[PDB]
Amino acid sequence: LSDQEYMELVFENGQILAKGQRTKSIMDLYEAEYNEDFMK
Amino acid sequence: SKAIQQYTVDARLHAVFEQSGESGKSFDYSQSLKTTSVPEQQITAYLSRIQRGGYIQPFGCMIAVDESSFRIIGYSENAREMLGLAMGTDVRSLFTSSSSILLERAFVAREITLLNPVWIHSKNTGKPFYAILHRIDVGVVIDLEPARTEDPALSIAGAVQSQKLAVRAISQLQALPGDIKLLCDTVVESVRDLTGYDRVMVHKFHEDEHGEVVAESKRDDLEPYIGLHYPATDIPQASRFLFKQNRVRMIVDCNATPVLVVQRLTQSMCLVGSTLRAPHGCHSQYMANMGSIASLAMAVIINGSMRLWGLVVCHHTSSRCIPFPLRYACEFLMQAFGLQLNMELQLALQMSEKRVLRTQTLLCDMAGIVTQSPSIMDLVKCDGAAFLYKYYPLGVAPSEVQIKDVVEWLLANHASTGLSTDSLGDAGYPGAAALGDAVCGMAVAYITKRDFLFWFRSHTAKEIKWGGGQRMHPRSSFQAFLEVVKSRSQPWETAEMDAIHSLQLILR
Amino acid sequence: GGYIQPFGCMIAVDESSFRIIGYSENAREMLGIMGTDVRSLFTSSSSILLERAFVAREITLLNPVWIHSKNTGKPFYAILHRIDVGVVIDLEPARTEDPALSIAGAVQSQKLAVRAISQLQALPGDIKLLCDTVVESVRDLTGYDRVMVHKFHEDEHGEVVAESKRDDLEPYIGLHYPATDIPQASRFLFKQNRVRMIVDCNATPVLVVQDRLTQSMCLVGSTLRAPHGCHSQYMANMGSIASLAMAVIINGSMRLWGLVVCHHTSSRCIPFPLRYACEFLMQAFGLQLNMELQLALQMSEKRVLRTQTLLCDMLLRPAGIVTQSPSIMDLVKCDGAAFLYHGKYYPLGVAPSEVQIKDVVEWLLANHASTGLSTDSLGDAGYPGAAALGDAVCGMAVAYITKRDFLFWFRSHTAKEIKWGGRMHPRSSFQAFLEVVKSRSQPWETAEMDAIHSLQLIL
Ligand SMILES: *C(C)[C@H]1/C(=C/c2[nH]c(/C=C3N=C(/C=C4\NC(=O)C(C=C)=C4C)C(C)=C\3CCC(=O)O)c(CCC(=O)O)c2C)NC(=O)[C@@H]1C
Ligand SMILES: *[C@H](C)[C@H]1/C(=C/c2[nH]c(/C=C3N=C(/C=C4\NC(=O)C(C=C)=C4C)C(C)=C\3CCC(=O)O)c(CCC(=O)O)c2C)NC(=O)[C@@H]1C
């Protein structure tokens, strides 16, 4: 799983082409980020 | 391919529309399509205009932040209005402490974010916003879509109800009889119930990339559109490409005033990743002519390396802005529809192969191939056929003399083990006019120096019926399409030619 | 009343008067606190939400309700279902007390599901790849120490067909177990609520106190229902302290194809958003799997038809059918085959000797004198021998062509193709299964009999 990356069409040379712009598990990410310590 | 050729046509039409706007004149749809290489500068300008633009829809804010020190490098002119701010200031000072910290966390994460979108509150007013973040080649873009001042439990309940309605729709989809049309009708009804739009349609893109409305569900007051065919140019290739990334495209109010995006930087910011990206002028004119004030489109992506099989289009006769969770639910339902549709297409291909195999066997057993029930016309989809030894007409076929002339032309210009044309005039048969539109497309299989197998097919509009052109309107689109296919039949598929050549080999 | 897992509460209230019918023992402690109005135990907006849920025609539409206790204000997720005499709400404490984080999690329960289903869309006729992809996605979402896909067979016995575990653990792919390990009641219960979750087997169940009431209410639909005596000790033996089973439902009227079972070596409780992400992924997986099965059936029909056509071409060009590269071993998944023709014996692969086949045909003429039997165990079918054949030739499918010419397909016992290395325990289950199918081949599927009959009827 990963975030969506977007690609922009360009007319380069003589052709159209789309040019662009983890070890922990999703549970560990969720625990890390949805954590409420910063509100004492 | 035609999809790659269509970019030059798109550029020419875009230039013509811009010129008409500049001169203060009307846009002549019919003549624009009739009269339309191209310098690389024009295509570059076309693509930059579509994808760099400069304006957004006025139903939210946009802010671009530099990942270093969280400094603003651009914003829409209405950003201050909603956030009841200057280029080069701290974005974290606009929101409250907790919202600022959550945004910092959304910034820090790499390769996936679980704080995206984020529920934030403005500092001065406390207005709740959905902040939607993405990455652009110079920083991040934050779309602030306002939220409803309800208790958190009510927002959670709305999201839950949308999820459960999507789940019910998918359950209904899976529990269906083994018919693509029924699937399309079911999903049309399900999406219309889920969203709440005044009209919902399913557009299918053909081998020529031109569209077709195959399913529809509307309120009884509106005029029907099911059964319409329009030229491919109505949807430019840039938008179709963008549809494989932004699966859900929403236009709130076609008559709203676009907001300028204010922005060190060398180029205009890219908006292809933003939902607030406002549409182009001529599609806004198209929507105004149709009478649709809002719109929502969802891509039907199937595995073919993903192909855009078609679209699901929603229309409302007034401004309409749905929440974000309902957009997620619609995307999930569309994924389920895409999976089912892909597998249905594969199954249909297998059944077609089976049927063709049975027909080929029956024909091989037992000119008996014409004077019998499973005759040659059953091998491929055709409006008629014939076997020339003596001549054996069957169905809609030219007269002995007409086919004689056709054979003389074939010998003169082709000598060749098979022909597959969907237009005799385009091919260059002198006598095409004498055939009218009954015999438009022809497939010919060579048996020997004198024996031939002919499959004749008539013009496309024979099987196209709908209840209905300088102005941009669906009637104009249909008239232009019917203009395109005048003496041209439906295209011969690859499978049909495989079957034709199989029978040819088996007979010889 | 029954028992529930101590990580949640249960309260049963009358559908009309909203008074307490029953409740689990720990409810009073968890909420910060018989026959009393339930709505006085929560905030107001919570009470209107509960009333809306009760009045709803399909309560399932409003299951995961966000509620706040009146005595502490802490959030709870309630799940409601109507038993037969009222309604029951299962209350699980929510970890996040932030409304902003709560809304973000509720939305990404959908975002993660869509992202995961995109990978299933990406895959190009290959159920193995699909199952491995699903297992990897579920292990990434959940973070369990082991995830497997159990497939149920026509005989209702299960096989582990895919897995994703730690490096330290031992593999279970290829393990077969008898159908009696999963009672039929549970299999029925998986067409009901399609997710079973066990947090900690070594946990004291909590009693459900009921009021003056008729036959005790059924908790068969609740999610906090405690595990049974068998499975708790079976898991303790297996070395799995937590578990999460998710049904795979396909069309067939719906039928259960298997399960996605996850094991963890310690107590684990997955948050709601990831749980629902998994549920949506399972729906998509079942959909795709059903379509794959249909397409596989069609392709198998095509293959069998082509094989039969070639065999017909040769047969009309007698014995030569059993002498070319295509032969009677291609219609069916058989370990061996044989053709008796005018008294001549043409065996292929694992086939018995001549005298043995003469004895077996005499037995057929004695007891089944017809068109042809088909059994997964020759000894059981009534054959006095089947000891001289050992385990090489166990199952037979017969096709009568004439009074002396016959076609035989032979299949060896169902342990030749079973490869797995290594009290209630997986090893015991494997040995019990091997005892069950002792000298028993795989069932002769209906499509395979259709192919055999098609070949027969044209000769
Ligand atoms: C008791 C003598 C018998 C029995 C009862 C029983 N089985 C279930 C349900 C399950 N048992 C499963 C079997 C396995 N689990 C494994 O890990 C493996 C192999 C690696 C096997 C063979 C499965 C699958 C389930 C799923 C249930 C779940 O909760 O995940 C139950 C249900 C009790 C409950 O509390 O739900 C019961 C009572 N199992 C035996 O081994 C014998 C024959
Ligand atoms: C403008 C000069 C050229 C052009 C441009 C254009 N077209 C689109 C996208 C769409 N046009 C559609 C056509 C129809 N919509 C309908 O409901 C019907 C009815 C039968 C027709 C014919 C459709 C569909 C779309 C997609 C809808 C969507 O939501 O995007 C765009 C996209 C702009 C954008 O911002 O999305 C553009 C720029 N159309 C023309 O006719 C001329 C040649």
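First residue shown is number 1, and so on along the chain.
The backbone N, Cα and C atoms fix where each Cβ goes, and this holds for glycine too.
Copied over from Swiss-Prot:
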type	residues	note
VARIANT	C:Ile33 to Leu (Swiss-Prot position 143)	In strain: cv. Kas-1
BINDING	C:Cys230	phytochromobilin binding site
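For C:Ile33 (variant position), the Cβ neighbour count at a 10 Å cut-off comes to 11, with all displayed protein chains included. Within the same chain, residues at least 6 positions away in sequence whose Cβ sits under 8 Å from that of C:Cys230 (phytochromobilin binding site) are C:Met424. Spanning 2 unmodelled residues, the straight-line distance from the Cα of C:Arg317 to the Cα of C:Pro318 measures 7 Å.
The secondary structure of C:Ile33 (variant position), as reduced to three states from DSSP, is coil rather than helix or strand. Spanning 15 unmodelled residues, the gap from C:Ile33 to C:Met34 amounts to 13 Å when taken between Cα atoms. Separation across the 13-residue hole in the deposited chain, C:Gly252 to C:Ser253, is 5 Å (Cα atoms). Across the break of 12 residues that separates C:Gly422 from C:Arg423, the C-alpha atoms are 15 angstrom from each other.
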